[PDB]
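Have a look at the structure below before the remarks.
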Amino acid sequence: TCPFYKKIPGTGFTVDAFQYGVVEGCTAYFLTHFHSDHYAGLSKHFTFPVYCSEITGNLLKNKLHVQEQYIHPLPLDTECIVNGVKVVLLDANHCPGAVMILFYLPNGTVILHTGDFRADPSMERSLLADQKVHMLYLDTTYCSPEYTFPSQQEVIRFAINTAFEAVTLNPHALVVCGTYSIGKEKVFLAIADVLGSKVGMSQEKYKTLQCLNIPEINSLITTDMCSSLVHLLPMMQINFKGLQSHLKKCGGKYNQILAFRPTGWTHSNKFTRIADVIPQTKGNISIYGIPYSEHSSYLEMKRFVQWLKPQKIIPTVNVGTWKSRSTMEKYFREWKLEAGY
Ligand code: NI
């Protein structure tokens, strides 16, 4: 059964609630982004209206074969009327096509559902600036002060510099980047751009990338692995055994692999700066874990919430334990007392 924090009161609406069968009283199903914990349950047999971004709708139609007549893509930053209720979709600074959703309830309540997001000051100048928000349904993935990580820009600088150094020292090195979902495309696109290569990948991953409206993409990606010196592989194969095996398959074109695993946070964040990151090495293979996050840090999250000044917060992540729930509630109270709302 659908949990309360996926239901929007005073509407017929649910958010990211496709794995519960037919939800009692739901007249429209919203999907914030195409990640499997959120789309779980959609297919060609789904016959209710799905509301989402244009990019999410491309992925629904092509990857899950949902029928066109049930996909309702909406433009961003535009007031739209859905089953008699005004809504707006805003960029969530998560993966491609990810949105936050503002609902203007008929009784005057305004609700923001962040979906998954990486808070940014740029959000303080969207259509959020223009009115009061009563209730916030918040992505609390990293809601604890130990979660610090660098900007995306610093992490991409590290990766480009690392890859360009290695391949310039050894023109026979291969770069490999791990992936298991959409998001984090900048990592592999930035490295391929500095090396003057396309990124090579499986037909299934190429298909997924062609649904994303990224400009000049035919220029950056390919399925011809032989023509590429940056390869994308499943995240599970980014280990010494999986990479040794891949190197065998390249037929003596390469004699070294430099591989990247973009993770979210790991505890090496608490001690080490990005500058200082080192790989694990075995023989002619090196693996770098880089902290490229598409979720808010604790400090980014706090700044957003203290700016927005909601009257009530409903966490959507880490809600399954009493210790997590109590921790989060304590931070929300600190933030409110410090800012004075
Ligand atoms: Ni996500």
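The numbering of chain A matches Swiss-Prot: 700-1040, in order.
Method of determination (from the header): X-ray crystallography, 1.5 Å.
Placement of Cβ uses the backbone N, Cα and C atoms for every residue, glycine included.
Neighbours of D838 (mutagenesis position), defined as other CB atoms within 10 A of its CB across all chains, total 24. Where Swiss-Prot documents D838 to N as a mutagenesis experiment, the accompanying text is: Impaired nuclear focus formation, reduced interaction with PIAS and increased sensitivity to cisplatin.
Long-range neighbours of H994 (mutagenesis position) (same chain, six or more residues apart, CB within less than 8 Å of its CB): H793, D815, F816, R817, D838, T840, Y841, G963. For the mutagenesis of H994 to A, Swiss-Prot gives this note: Impaired nuclear focus formation, reduced interaction with PIAS and increased sensitivity to cisplatin. The structure shown keeps the original residue.
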